[PDB]
Amino acid sequence: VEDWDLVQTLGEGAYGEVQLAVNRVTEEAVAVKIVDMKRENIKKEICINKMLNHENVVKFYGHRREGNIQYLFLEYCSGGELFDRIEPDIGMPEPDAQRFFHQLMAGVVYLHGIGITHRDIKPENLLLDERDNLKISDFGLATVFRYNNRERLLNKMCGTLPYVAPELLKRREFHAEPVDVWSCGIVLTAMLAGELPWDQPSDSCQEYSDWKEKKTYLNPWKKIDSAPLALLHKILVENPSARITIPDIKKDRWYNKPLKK
Ligand SMILES: Cc1n[nH]c(-c2nc3cc(C(C)C)ccc3[nH]2)c1C(=O)NC1CCN(C)CC1
């Protein structure tokens, strides 16, 4: 009634590889993430996962260790990665991007309300269930940034360069929440344009300098309608203190635009 055949490999998490596992008896499907502690940073992932319960967060069912092998038992999302819904050079229909973005923000508000920062928000880590509902996955790089109501600044560089905020390259210490916001902005750009705007947010990238100089007649920006673009102007702001926060994202005109049946 509860041993699982590992039916196929789904890919790799930040730590370990994920398999689709099917219950021989009940036919129930879960994802099993398999982490070779040999061939602590994983302990934290398990710890963080036990705090989480939200409809836009990949459910954690339990863990079992067998030798040097940690298994984490996670919600299977049969829709796969948001990454695979993004057409290269094209993006996806604006109403689809909006609903995904709304679902992203719900999950991120949730994390940040319990004091957790994800730190590697990108389409490969955003999963779709059978109803195309988005779930945030993979807490391998996640960390506590608020505890007993006191914030701590982050100092370690974590994340994926095209998605990372510029302060994380430029400051010894920085606030966790505007990092996650920025990376949500790069995801929205990807969804609406089917391309990433720069290799990293450095003045050393021409495309990044072009964005700061507001050359929005260039790609990817010219593919994006004026209303979402105006949101991206407020998310992709280099100084993290002047960057829009989630409460204000939720007030944004595109965010609230009716689009989708
Ligand atoms: C925890 C989880 N639940 N469901 C899926 C999943 N369901 C999936 C369903 C499919 C379908 C299209 C067969 C494909 C991948 C899927 N992943 C995963 C998972 O971690 N996938 C990782 C995410 C990172 N990637 C870098 C590698 C893969």
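Just so it is clear, chain A uses Swiss-Prot numbers, and the residues here are 6-44, 50-271, in order.
Per deposition record, X-ray crystallography, 1.9 Å.
Placement of Cβ uses the backbone N, Cα and C atoms for every residue, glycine included.
Feature annotation from Swiss-Prot assigns ATP binding site to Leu15, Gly16, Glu17, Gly18, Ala19, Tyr20, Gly21, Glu22, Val23, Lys38; the stated evidence is sequence analysis. Around the Cβ of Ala19 (ATP binding site), a 10 Å sphere holds 20 further Cβ atoms from the protein chains shown.
What Swiss-Prot notes for the published mutagenesis of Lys38 to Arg is this: Abolishes kinase activity. DSSP classifies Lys38 (mutagenesis position) as strand under the three-state reduction.
Record note (Swiss-Prot), mutagenesis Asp130 to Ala: Abolishes kinase activity. The unchanged residue is displayed. Reduced to three states, the DSSP call for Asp130 (mutagenesis position) is coil. In sequence order, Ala19, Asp148, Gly150, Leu151, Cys168, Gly169, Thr170, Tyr173, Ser193 constitute the residues six or more apart from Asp130 (mutagenesis position) in its chain with CB-CB distances below 8 Å.
Per Swiss-Prot, active site, proton acceptor is recorded for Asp130.
Cβ neighbours of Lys132 (mutagenesis position) (same chain, under 8 Å, six or more residues apart in sequence): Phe93, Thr170, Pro172, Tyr173, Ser193, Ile196, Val197. According to Swiss-Prot, the experimentally introduced change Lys132 to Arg is described as follows: Strong reduction of chromatin-associated CHK1 ubiquitination.
Taking the Cβ of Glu17 (ATP binding site) as centre and 10 Å as the limit, one finds 13 other Cβ atoms among all the protein chains shown. Proximity to ligand 1 (Cβ under 6 Å from any of its atoms) holds for these recorded positions out of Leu15, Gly21, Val23, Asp130, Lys132: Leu15, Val23. A distance of 6 Å separates the Cα atom of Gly21 (ATP binding site) from that of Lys38 (mutagenesis position). Across the unmodelled stretch of 5 residues from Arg44 to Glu50, the Cα-to-Cα distance comes to 15 Å. The two recorded residues, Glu17 (ATP binding site) and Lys38 (mutagenesis position), have Cα atoms 8 Å apart.
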